[PDB]
Amino acid sequence: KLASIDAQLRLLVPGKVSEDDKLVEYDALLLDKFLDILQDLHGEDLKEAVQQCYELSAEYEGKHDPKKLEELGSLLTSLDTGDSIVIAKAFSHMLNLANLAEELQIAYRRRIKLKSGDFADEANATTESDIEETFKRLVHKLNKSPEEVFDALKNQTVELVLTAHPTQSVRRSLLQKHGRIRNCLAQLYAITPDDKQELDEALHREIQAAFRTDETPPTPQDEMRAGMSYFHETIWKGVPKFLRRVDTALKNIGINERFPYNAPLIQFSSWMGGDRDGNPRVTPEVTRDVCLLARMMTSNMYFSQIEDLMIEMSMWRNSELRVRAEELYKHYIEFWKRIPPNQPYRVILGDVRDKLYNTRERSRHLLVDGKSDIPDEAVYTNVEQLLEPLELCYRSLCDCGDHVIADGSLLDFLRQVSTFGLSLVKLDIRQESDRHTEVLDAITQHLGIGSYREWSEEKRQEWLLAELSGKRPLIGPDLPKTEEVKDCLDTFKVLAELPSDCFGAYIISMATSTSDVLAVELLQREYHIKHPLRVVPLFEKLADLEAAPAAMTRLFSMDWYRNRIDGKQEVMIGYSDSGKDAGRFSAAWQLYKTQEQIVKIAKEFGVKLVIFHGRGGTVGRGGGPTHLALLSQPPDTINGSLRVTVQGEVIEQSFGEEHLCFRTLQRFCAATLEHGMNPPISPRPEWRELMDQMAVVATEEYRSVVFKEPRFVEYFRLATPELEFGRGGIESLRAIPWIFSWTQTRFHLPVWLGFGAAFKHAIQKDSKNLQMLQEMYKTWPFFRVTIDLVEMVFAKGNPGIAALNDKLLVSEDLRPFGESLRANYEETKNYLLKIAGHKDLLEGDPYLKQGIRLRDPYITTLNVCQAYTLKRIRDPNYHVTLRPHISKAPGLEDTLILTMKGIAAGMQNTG
Amino acid sequence: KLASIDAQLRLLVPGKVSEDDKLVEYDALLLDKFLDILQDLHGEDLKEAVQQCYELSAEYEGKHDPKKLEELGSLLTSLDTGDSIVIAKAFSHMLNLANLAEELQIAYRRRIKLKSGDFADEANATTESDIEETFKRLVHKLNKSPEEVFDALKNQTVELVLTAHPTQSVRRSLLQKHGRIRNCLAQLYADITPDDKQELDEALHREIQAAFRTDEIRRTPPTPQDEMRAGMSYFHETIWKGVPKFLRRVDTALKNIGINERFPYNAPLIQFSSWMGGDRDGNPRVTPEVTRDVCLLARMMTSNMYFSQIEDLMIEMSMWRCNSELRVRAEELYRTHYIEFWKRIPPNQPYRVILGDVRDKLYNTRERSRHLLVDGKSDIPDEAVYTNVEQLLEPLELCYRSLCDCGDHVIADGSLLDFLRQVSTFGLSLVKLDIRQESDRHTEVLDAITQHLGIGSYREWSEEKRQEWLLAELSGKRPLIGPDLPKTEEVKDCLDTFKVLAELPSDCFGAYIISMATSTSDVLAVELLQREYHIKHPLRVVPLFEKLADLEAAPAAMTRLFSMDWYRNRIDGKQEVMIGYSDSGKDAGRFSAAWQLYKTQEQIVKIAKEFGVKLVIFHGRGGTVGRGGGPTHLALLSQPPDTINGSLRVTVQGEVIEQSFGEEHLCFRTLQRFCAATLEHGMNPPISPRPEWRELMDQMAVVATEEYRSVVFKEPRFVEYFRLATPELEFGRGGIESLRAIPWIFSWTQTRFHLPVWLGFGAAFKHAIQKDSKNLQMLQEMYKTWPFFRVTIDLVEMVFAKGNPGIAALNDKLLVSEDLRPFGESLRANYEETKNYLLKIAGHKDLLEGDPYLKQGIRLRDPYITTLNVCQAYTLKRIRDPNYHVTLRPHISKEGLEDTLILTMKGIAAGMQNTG
Ligand SMILES: N[C@@H](CC(=O)O)C(=O)O
Ligand SMILES: N[C@@H](CC(=O)O)C(=O)O
């Protein structure tokens, strides 16, 4: 029955049916209910068709018989456009279901009571240290006093920077539906029979509601609002829950005070409407809009919880607040008459409410009108104005003997205010160096002094330092401006006009020089920005990384810059970007080294350095693995301040479920604290040498395939949906489409290519290297974590899918090239297994393996569907006999979009 | 009330109060009930006194405030002889209670579901591989086919040799009481109606009391015969049934890896043996008559056990369908004073007709042994009795086949298969007896012969001359011993031992171990004495090489034996050699013995191979392999490559038998890990040491042995210190070279100081680290990566957890003269430095942080052990110094010193269990 579907699913994932392992059951239950829904909505035949795709696809994943893939192919090419959309919709939705189930399983999986203490424990959610356990290791194993631990945490800073979903920001409505499905599932395993019957019917109903929210592309403004949804869903509440647990952990190590409510321990930021790199749709107007939206939403969140705080704050008992209440003494849900003065905390909070309302309304009018007449004194323009009256309530309760009450909801609110400020996320701006060069070259030519672009690096620096202390402005009204130059100058206009608490960093993409950084500083001074954004270079190519040290050295040598920077500098690294240039192995090692070198240079100059981790690192995986990934960082690269990218495709895993949200915040904080007092071992010299030797080879293999093979590009454009995803060659292609196109094929070339040659050569040069590599794997956190990510990527790989795409889409003369990349994949995988000490992929993480494995049949169905869809899109003369319509003006591009989104939702993070 | 004692116990063992962790509760409950008992039996004041010793002792262990030890001292020296016995009795009994509770805790502790696969997992009961998981690692990780695994297990042999409790063999009656206490405790945590709880509470109470009042200490120590019977008790209690339970699990594991047959009932996988009444080494009370007696007892008990279960098998075997082979046999027997089948069996009950005959035969076998034992002879003839195991199997195999042939395979594989396995494992004698005697006794015997024959003095002869004469007489054409040979009592005792071997059936015996073996000739000497007595089936001769120098000369000695045609022909492809960790460690220090023993086994393995001889290394006491529990499992897997090779033979030390076999689950798991580890090791050897490691180990051995020997043998006043700091002399009821290993370990264990286990490790580590700072890291890698090194360090770490330099310091204040105290002081500094070095090498801050369940177990015992230590210390002052006086309190109990000391010594030994 349900028993039958359960049995089916267990053939792919068998063995240890323990008591907290319910994942297969959850999946069975959801799939069962969804198959009924499909029958009701679309008819028995369609249900049977979906069931048959699933079955065929399961059998192919079980035994890997390519006849099975071909059968599923036949079935799928025969479907008319309409049936084909329903099938793609069905399997995408099954994926979202399996992901909700898996989150529930990770949320309730049992922790290991006794931990071995090896660093490997920190790779796994069930064994990793929580905040208390981290405190205790630091006190007992590293001989820190509890006070020292407390003091470091007080000064610590963790900043999570949210980026756009590369394929599909899940809309607010749907995400809530996903939440309720998950909750109904949870509650079903808590239970009276009638409750079960009712929950059962409520589950059924929510699965359907989700499926039928299934309606061209979205505005960046809307993409921003969709990306902010997780605040409401979890983070908003989660921050105070986690800070409260810090309090408890501090108490359990002998610290008899709460973690101060205004320690800036957690900060969130955003690139959404800020990053315009290679993206001219992100205009100045978009930037202004998302700043106002962030401000609107934050005030609105405070406003919509302040009435609850006012109810709870009924107390009648200090003179400081008494006085304020007396001074102060309509269209709202709760306190719509004047508050009486015998309710003093409500008089204060009543004023805070009104002010919050006015702050929210100004932003709304600024947004939809263009201006508002609402004045500064009616509104909060700075976060201290909002804290102040809340601190007053806190103190008044303490002075009147009610400390204990103060530390309830009021303390929660104080923390939310301190963490989220007036703008939930501070926005980073990002733009590429060449755009700044263009802007300056327009200025220099118009001024008649030559062409900045033609100038040497020394000349650029000399001219920029002279104009950074210039007495005249640079830009006259008659400066002629291309659209691109205007768009870049008007971005600074927007920075000059919006409050500084809207913004974080100005990241320079494709940075290579001292002058790139100075260029942006000059444009900010020219716009007279009261509080210039800090300037952060992103060095992308290997060569750029190699030139970064000399570039920072020079910046830090310049009096004007040192004085401006005030002891602090941030530098950004992008793992996926560097891996596109050099292969992932060589980018990993180079990035390790570069960070060492820049840390040393910072120290020498008495500058505190923050490394901002862009996408594609081990640290962006989420979950347990992020925890060891953080502790693997080179010594002193964190030093009390973490700034990391939370990748769009991981946001749901990290923050969709309340427990996972809590644990994400916890491991980021725990890991940051620990690393500064307990660095991973530094590598043995033999390891460096071998890693250098392996980098040279890995880069040679990767580059010879990706850049020197004259037909690589052509192979890429056929074997991969890259071109269709649009809706020079590889050097010019951006990192996201690179990773994505190969992830859609289940092949992942960008992640593993180069590791094969590195290993083969090392082991062939000297047999003893195998053992050295294995020791590196057991003992060197950096190496372990590097290998693990790639191992996780191979578990999501299926060379049979790549083969099928070759048969359908690649011309015959390219097929053997494809075949040879598949042999490289196999050989690379096997070398990685031998180094990891494993027979099977992920035998060190069987819960992850199970999760990925349950997804495969669904993903595979979408892959097969996609492959034929691309055949049809690409070739209007390919046709087959379509079956008479099975279901009860929408095209092939629509089916492909569903396919791409479904695969990406099942593939989640890779490289 | 009970909540109060619980709180008190948790201060010593705090933290992770999970749901299967009930040890503290068990202990609180037992202590609570026992305090009531003490009130009833001896009065409130005595209860308060016991409570106050406990409390004072708990606080001392918690915070180690020496004021608290001094208070306990004052209290304990004030007690008259009578009060003092009651207190010592009370605290010993508490220990026995805490051990029962701890067993229950180990029995029910939850297994880890997901194992990391590191070998460290096999050090711990909760993570170690069971038999199925061992099968699956061998199939999937070492690429063995299931058939290959099955075939190796079929050919495998695991032999456990049981030795006497060195301090006190627990009598059969008391052990059963301990069992029922444990069961009542178990049942209290099952379900539970309030009246059941009230009834179990009252039953628990009553058993604790029964056990406490089985407390005669008698003038005569126990006869070796009685010591043997007490040592056999565990068979009835657990092992008898446990063997078939475990073999059945092997069946289930085999099935789960795709083998569709049961493990054959007659594969000799498990064998038990004994030294009790067989070892006469340094022990003239173990006479020929004793040996004869325990063989007949072993025979009597075994037949009795079969006899007393055969009636149950007969009831169950009601079936009427038999094959014609059994039909025919039944008809014969139907032509030609018990509990159950006392009328003639009818022939429509064929299986009963067969088993009826087996019963009668068992009875007669049991009775012959009894008459042989109490009369001197019996008229009962061979055909009325079983004289060989195949005769008992035969009719049981017939029943098995008949059921199979009639379609009832499934029934056959129940009780009948269990019985078949018991018969195949225990044979006609539950345990085969090893004989052991020292080489010099044989020399004495041969020297008497040679002088009396007028051909000179065997003792004066060189090794080459010994060999030459022995090989000529081993092919001699006349006997050596004439009627007029004059015989010292010792020579007679040794000759008459061979008489006893000549006369008893060969299935009574296993090995003739030669203690203090050094030579080829030592082994040939025993072989000549056996041939002279015309023993139809001579026991195999097994040398025990004890000193470092002996271990170093063993290779050349085995080479020579294996080179001699006469010996090779006699040995028929098989040789056993014995090693004794405690013995070697007495000579050379435990570190250097551990390393040397590792090397010597490598070298003898190689030599055996070269000569095409299968080698069994028999592990004497004192090794890592003797710890029991989880640690035994990694200990076995740590063995040097090919030192097991399908055949394990290890000592189960008397002080560990209770832990290994008293509780049914622990019994099962002991049998399982001995079988799992043995199978695995032959197909999955531990890594061999890197050359740097050997070099360092060699360098460290030189230094450890220098430190150990300079303290133990060259310090002129060491012996004198030892006799005052330690109860060695009183335990009696040359110098150290001449003292036996058991009293050496024991005497320092009684002081909580354990010098024999750690002495020498300090200098080894210090010197390594000072020679080159990089050695610290090498040592740490060895610890993480080299099983042998890990397991060697762990045992010493476990010993330090049992240590308390404060108790040692107190014994010095009370018993050592002023001019020797600084010597004691400097040994304590060595203990600190050694412990700290070990911790640094293990990567630990606290002792046993890698094994917190063990740490908790040892820690819950300390308050009791400490109370006994303090009591012992002042008792020894009183016994030794009649110018020490104290104001005794008026008698506290309601309703001398040597007796208190005996209780003290036994209680401390029970709580210390195994160390070195
Ligand atoms: N985020 C998971 C992968 C996944 O669930 O897709 C990991 O990196 O381990
Ligand atoms: N048998 C334990 C020690 C003990 O329980 O006393 C061990 O060796 O680990």
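Think of each number as a place in line: the chain as shown, counted from 1.
According to its header, this structure was worked out by X-ray crystallography, 2.5 Å.
Quick reminder: no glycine exception, Cβ is built from N, Cα and C everywhere.
For A:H165 (active site), the Cβ neighbour count at a 10 Å cut-off comes to 21, with all displayed protein chains included. According to DSSP, A:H165 (active site) is assigned to coil rather than to any helix or strand. If you look up Swiss-Prot, you'll see A:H165 (among others) marked as active site.
DSSP assigns A:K580 (mutagenesis position) to a helix in the three-state reduction. Taken from Swiss-Prot, the feature active site covers A:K580 (among others).
For A:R621 (active site), the same-chain residues that are 6 or more apart in sequence and have a Cβ closer than 8 Å to its Cβ are A:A629, A:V650, A:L789, A:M792, A:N909. In the three-state DSSP scheme, A:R621 (active site) is classed as coil. As annotated by Swiss-Prot, active site applies to A:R621 (among others).
The feature L-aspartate binding site is assigned by Swiss-Prot to A:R621, A:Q653, A:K796, A:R855, A:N909, with experimental evidence given as support. Sequence-distant neighbours of A:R855 (L-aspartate binding site): residues of the same chain at least 6 apart with a C-beta under 8 Å from its C-beta are A:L95, A:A98, A:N99, A:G906.
Within 10 Å of the C-beta atom of A:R430 (mutagenesis position) sit 20 other C-beta atoms, taking all shown protein chains into account. What Swiss-Prot notes for the published mutagenesis of A:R430 to G (Swiss-Prot position 450) is this: Loss of catalytic activity.
In Swiss-Prot, the entry for mutagenesis A:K580 to R or T (Swiss-Prot position 600) states: Decreased bicarbonate-binding and lower catalytic activity. The structure shown retains the original residue. Every protein chain shown contributes to the tally, and the Cβ of A:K580 (mutagenesis position) ends up with 25 other Cβ atoms within 10 Å.
Quoted from Swiss-Prot, the note attached to the mutagenesis of A:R734 to G (Swiss-Prot position 767) states: Loss of catalytic activity. Long-range C-beta contacts of A:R734 (mutagenesis position), restricted to its own chain and to partners at least six residues apart, with a cutoff below 8 Å, comprise A:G278.
One entry in Swiss-Prot concerns the mutagenesis experiment A:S741 to A (Swiss-Prot position 774). Its note says: Alteration of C4-specific kinetics, but no effect on L-malate tolerance. The 10 Å shell around the Cβ of A:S741 (mutagenesis position) contains 23 further Cβ atoms across the protein chains shown.
Swiss-Prot documents A:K796 to G (Swiss-Prot position 829) as a published mutagenesis change and attaches the note Decreased substrate binding and lower catalytic activity. For A:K796 (mutagenesis position), other Cβ atoms within 10 Å of its Cβ number 22.
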For A:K580 (mutagenesis position), which of the recorded positions A:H165, A:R430, A:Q653, A:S741, A:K796 has the nearest Cα in space?
A:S741
Could you say which of the binding-site residues A:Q653, A:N909 has its Cβ with the most other Cβ atoms inside 10 Å?
A:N909
Give me the CA-CA distance between A:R430 (mutagenesis position) and A:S741 (mutagenesis position), in Å, as a whole number.
24
Identify which of the following recorded positions, namely A:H165, A:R621, A:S741, A:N909, place a Cβ less than 6 Å away from any atom of ligand 1, and list them by sequence position.
A:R621, A:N909
Write down the Cα-Cα distance for A:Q653 (L-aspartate binding site) and A:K796 (mutagenesis position), rounded and given in Å.
17
How big is the L-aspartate site in terms of the longest C-alpha to C-alpha distance among A:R621, A:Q653, A:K796, A:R855, A:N909, in angstrom?
18
Could you round the CA separation between A:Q653 (L-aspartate binding site) and A:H165 (active site) to a whole angstrom and send it over?
13
In whole Å, how far is A:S741 (mutagenesis position) from A:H165 (active site) when you measure between their Cα atoms?
15
